[PDB]
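What follows is a structure written as structure tokens; I'll ask about it next.
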Amino acid sequence: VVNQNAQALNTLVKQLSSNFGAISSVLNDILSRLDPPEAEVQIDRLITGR
Amino acid sequence: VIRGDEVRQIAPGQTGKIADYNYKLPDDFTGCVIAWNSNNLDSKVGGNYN
């Protein structure tokens, strides 16, 4: 029980590094590199994945 | 009144000098944009500086 809870929590934490089809998995890079009127196409898909 | 190549940059989210510093539309604009050629009536033979 202890190991199965800990592994599930660790896997939940690890999912934050996934890309989900964006150009990068770092939110600050997304908001700084690209333009505001077209950066939302990455933010929404990242939000859906998380 | 706008120079000819600069008509295409009036759209929301688009960048350009008239867009940057004169008149840019909001990102959620709901309306219609209309333009037509006025060389025959606005341009002057020696140049119009008004």
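By the numbers in Swiss-Prot, the shown part of chain A spans 951-1000.
Each Cβ is built from the backbone N, Cα and C atoms, and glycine gets one as well.
A:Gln954 to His appears in Swiss-Prot as a known natural variant, with the remark: In strain: Omicron/BA.1, Omicron/BA.2, Omicron/BA.2.12.1, Omicron/BA.2.75, Omicron/BA.4, Omicron/BA.5, Omicron/BQ.1.1, Omicron/XBB.1.5, Omicron/EG.5.1. Record note (Swiss-Prot) on the natural variant A:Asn969 to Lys: In strain: Omicron/BA.1, Omicron/BA.2, Omicron/BA.2.12.1, Omicron/BA.2.75, Omicron/BA.4, Omicron/BA.5, Omicron/BQ.1.1, Omicron/XBB.1.5, Omicron/EG.5.1. Here Swiss-Prot describes A:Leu981 to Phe as a natural variant; the accompanying note says: In strain: Omicron/BA.1. According to Swiss-Prot, the naturally occurring change A:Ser982 to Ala is described as follows: In strain: Alpha/B.1.1.7.
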Which one of these variant positions has the most other Cβ atoms within 10 Å of its own Cβ: A:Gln954, A:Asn969, A:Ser982?
A:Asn969
What is the separation, in Å, between the Cα atoms of A:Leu981 (variant position) and A:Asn969 (variant position)?
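Given the Cα positions, A:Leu981 (variant position) is 15 Å from A:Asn969 (variant position).
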What is the separation, in Å, between the Cα atoms of A:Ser982 (variant position) and A:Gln954 (variant position)?
39
Write down the Cα-Cα distance for A:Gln954 (variant position) and A:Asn969 (variant position), rounded and given in Å.
26
Other than its own, how many Cβ atoms are within 10 Å of the Cβ belonging to A:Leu981 (variant position)?
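If we count other Cβ atoms within 10 Å of A:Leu981 (variant position), we arrive at 12.
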